[PDB]
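Visitor: Before we start, here is the structure in question, set down as structure tokens.
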Number of protein chains: 2
Amino acid sequence: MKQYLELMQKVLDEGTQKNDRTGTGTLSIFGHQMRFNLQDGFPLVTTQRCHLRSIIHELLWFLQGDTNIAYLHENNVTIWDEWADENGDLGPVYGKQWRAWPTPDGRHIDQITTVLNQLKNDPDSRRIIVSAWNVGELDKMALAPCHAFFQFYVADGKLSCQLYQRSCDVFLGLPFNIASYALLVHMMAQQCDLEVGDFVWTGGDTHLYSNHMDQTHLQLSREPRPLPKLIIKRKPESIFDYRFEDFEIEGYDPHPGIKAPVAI
Amino acid sequence: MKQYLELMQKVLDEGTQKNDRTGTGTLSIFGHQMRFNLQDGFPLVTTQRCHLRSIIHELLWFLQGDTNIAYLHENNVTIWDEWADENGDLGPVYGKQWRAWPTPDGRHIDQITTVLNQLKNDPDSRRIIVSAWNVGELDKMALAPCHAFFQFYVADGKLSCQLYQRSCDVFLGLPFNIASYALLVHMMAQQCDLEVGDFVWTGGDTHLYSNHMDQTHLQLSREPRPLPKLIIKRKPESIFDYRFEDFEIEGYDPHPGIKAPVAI
Ligand SMILES: Cc1nc2ccc3ccc(CNc4ccc5c(c4)CN([C@@H](CCC(=O)O)C(=O)O)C5=O)cc3c2c(=O)[nH]1
Ligand SMILES: Cc1nc2ccc3ccc(CNc4ccc5c(c4)CN([C@@H](CCC(=O)O)C(=O)O)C5=O)cc3c2c(=O)[nH]1
Ligand SMILES: *[C@H]1C([N+](=O)[O-])C(=O)NC(=O)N1[C@H]1C[C@H](O)[C@@H](COP(=O)(O)O)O1
Ligand SMILES: *[C@H]1[C@@H]([N+](=O)[O-])C(=O)NC(=O)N1[C@H]1C[C@H](O)[C@@H](COP(=O)(O)O)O1
């Protein structure tokens, strides 16, 4: 995509050389924003094929409040195997915080339901947020949330969402996070009889791993193509009832994929 | 300041009327980003007078872990008055989450000292965060955190910071929040022997109240002036040991103030 490729070139031209956790080294920049008007089409990168099944399954997985890769397996999604433990468990990550943020007094708060109700009953609210950044349980998480905080906004029957990503594997992860939250907005908009609006993406440590230079240059030389369109062929009775078949996407004529190693 | 003034112009050009809870009506936009190179100067608005006195005191107050107006009062700062209960208690707001976010297993986390230990031993970390958005105790707070989430970054011996403000009263609160965090960056940096880099501001519902238009236009019709300079005259043994007096602001020649009624 236009913005996606500009953000990539930017890391190359401005990124600072940093030594990271994995000891691989990256080119980093701090703070950056991208806006995506959903009216123009789904933000699924075209300069590289991306499987919507991957994206669509992990998201449904979160909305389920599940933190065990079992399900993700029964559908060939593996990006979460490396971190899950012996029993395929990752701890109180994303799903757990979205669906059951544990209170100190021993209760649970369902941010999604709350958010659903706020959208339906009080769209002007400026407290329509949901964050996975639970300081009290980070140590228990197999890994700290990258996309850790997002907020919904409504104006003229349009539903927007701004995502704050503290850490961002520009080449590997970004394309997926974008599509995922873009897909969630659509779902929320459907269950709330709203029209989709803007998807604002904000990042903290935005980086490009040193051993991704080649794949990047390659991708940087490809011409982007019109964005596809997302079709949801059925409206479940809730936001926790969508399924893989429900979504469809036309107009996706991407360039072939580009293989790259993941940094552990 | 240019950034602040351009922001105000932006909300006026691309804003959209919205009805807030105080039923006052705002003109808002969603998502925005501005950077301030603390090296260029201290970001205290000049197109309108501000009192560093108050800013400092509220900040020292946060760093204390105090959520009771008594302190603020013993110092003539009264902005929080409106929201304090009969005992000057605001609930587990800012200061409390910073110094003692309560975990579910009876623990309490001091996000401030943590960040200080990280800026010292693992500055390359991508998870140097402080969150005030504690979903668990949100119902006990007098107000839901506006400046609710921030992140630090280090590069070339310079400390940077990015703040996510879910809600922003562009005319009233913004000026103070900016100067405040900028003030925190200089302090952190001093404790860690770093140099000040950039302060990046990112916002959610960035609005202007209806009763603030004539004033925002008056201010908007003013020429900015050179940013003042911040001078610390003592390096305390800890970030929690600063006193009002250690701070010295230089060359601040602002225009006259401008009164506008706060929205309850
Ligand atoms: C260093 C690093 N670490 C991570 C750790 C955990 C992650 C969890 C999720 C995501 C992003 N979301 C998805 C969601 C689905 C898939 C993958 C990623 C990528 N992927 C195939 C590639 C599919 C494609 O190219 O379409 C793979 O095995 O990489 C998936 O099935 C990224 C990371 C990163 C990441 O991007 N970088
Ligand atoms: C609608 C709305 N509500 C708020 C509620 C609580 C706030 C708490 C802090 C701040 C921002 N930080 C400071 C820090 C110091 C001062 C004030 C604000 C503004 N202020 C006025 C005096 C306000 C008063 O003391 O009554 C001044 O110009 O000195 C202060 O002393 C803003 C709000 C808002 C805000 O900006 N807007
Ligand atoms: C982390 C991530 N996740 O774990 O769920 C995701 O969805 N997208 C990412 O971009 N992402 C990446 C960023 C970074 O390179 C690493 C983790 O490193 P650290 O925790 O920030 O030190 O994963
Ligand atoms: C809230 C504030 N604070 O609580 O400390 C601050 O620092 N500055 C602000 O700009 N801010 C404003 C934004 C908005 O107009 C209200 C909060 O309203 P809700 O979003 O309904 O809670 O105060």
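Quick reminder: no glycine exception, Cβ is built from N, Cα and C everywhere.
Per Swiss-Prot, dUMP binding site is recorded for A:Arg21, A:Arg126, A:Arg127, A:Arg166, A:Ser167, A:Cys168, A:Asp169, A:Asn177, A:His207, A:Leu208, A:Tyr209, and the stated evidence type is experimental evidence. For the mutagenesis result A:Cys50 to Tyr, the note given in Swiss-Prot is Shows 0.2% of wild-type catalytic activity, but substrate affinity is not affected. Look at Swiss-Prot and you will find A:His51, A:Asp169, A:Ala263 tagged as (6R)-5,10-methylene-5,6,7,8-tetrahydrofolate binding site. Listed in Swiss-Prot is the mutagenesis experiment A:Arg126 to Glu, annotated as follows: Shows 2000-fold decrease in catalytic activity and 600-fold decrease in affinity for dUMP. According to Swiss-Prot, the feature active site, nucleophile maps to A:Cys146, an assignment based on experimental evidence. As a published mutagenesis entry, A:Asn177 to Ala appears in Swiss-Prot alongside the note: Shows 200-fold decrease in catalytic activity, 20-fold decrease in affinity for dUMP, and 10-fold decrease in affinity for mTHF.
In the displayed structure, how are the listed features positioned relative to their neighbours?
Guide: In three-state terms derived from DSSP, A:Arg21 (dUMP binding site) belongs to neither a helical nor a strand segment and is classed as coil. Every protein chain shown contributes to the tally, and the Cβ of A:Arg21 (dUMP binding site) ends up with 13 other Cβ atoms within 10 Å.
There are 17 other CB atoms within 10 A of the CB of A:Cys50 (mutagenesis position), with all protein chains counted.
Mapped onto three states, the DSSP output places A:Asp169 (dUMP binding site) in strand.
Of all the Cβ atoms in the protein chains shown, 24 others lie within 10 Å of the Cβ of A:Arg126 (mutagenesis position).
Look at A:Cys146 (active site, nucleophile): DSSP puts it in coil.
Proximity of A:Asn177 (mutagenesis position) to non-local residues of its own chain (separation of 6 or more, Cβ distance below 8 Å) is seen for A:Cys146, A:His147, A:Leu163, A:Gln165, A:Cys168, A:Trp201, given in sequence order.
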Visitor: Just checking a number: largest C-alpha distance across A:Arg21, A:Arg126, A:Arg127, A:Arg166, A:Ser167, A:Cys168, A:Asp169, A:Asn177, A:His207, A:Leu208, A:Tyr209 for the dUMP site, rounded to a whole Å.
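Guide: The dUMP-binding residues span at most 36 Å between Cα atoms.
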Visitor: Select from A:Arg126, A:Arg127, A:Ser167, A:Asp169 the recorded positions whose C-beta atom falls under 8 Å of at least one C-beta in chain B, and return them in sequence order or as 'none'.
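Guide: Correct list, in sequence order: A:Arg126, A:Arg127, A:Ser167.
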Visitor: Given the recorded positions A:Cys146, A:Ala263, which one's Cβ is surrounded by the fewest other Cβ atoms within 10 Å?
Guide: A:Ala263
Visitor: Which residue, out of the binding-site residues A:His51, A:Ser167, A:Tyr209, shows the minimum number of other Cβ atoms inside 10 Å of its Cβ in this structure?
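Guide: Output over binding-site residues A:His51, A:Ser167, A:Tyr209: least Cβ neighbours within 10 Å is A:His51.
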Visitor: Tell me which recorded positions (A:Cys50, A:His51, A:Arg126, A:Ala263) have a Cβ under 6 A from ligand 4; sequence order is fine.
Guide: A:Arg126
Visitor: Return the residues near A:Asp169 (dUMP binding site), defined as same-chain residues 6+ apart in sequence whose C-beta is under 8 angstroms from its C-beta, sorted by sequence, else 'none'.
Guide: A:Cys146, A:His207, A:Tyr209, A:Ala263
Visitor: Under 8 Å Cβ to Cβ from A:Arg127 (dUMP binding site), same chain, six or more residues apart: give me those in sequence order, or none if nothing qualifies.
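Guide: For A:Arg127 (dUMP binding site), the qualifying residues are A:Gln118.
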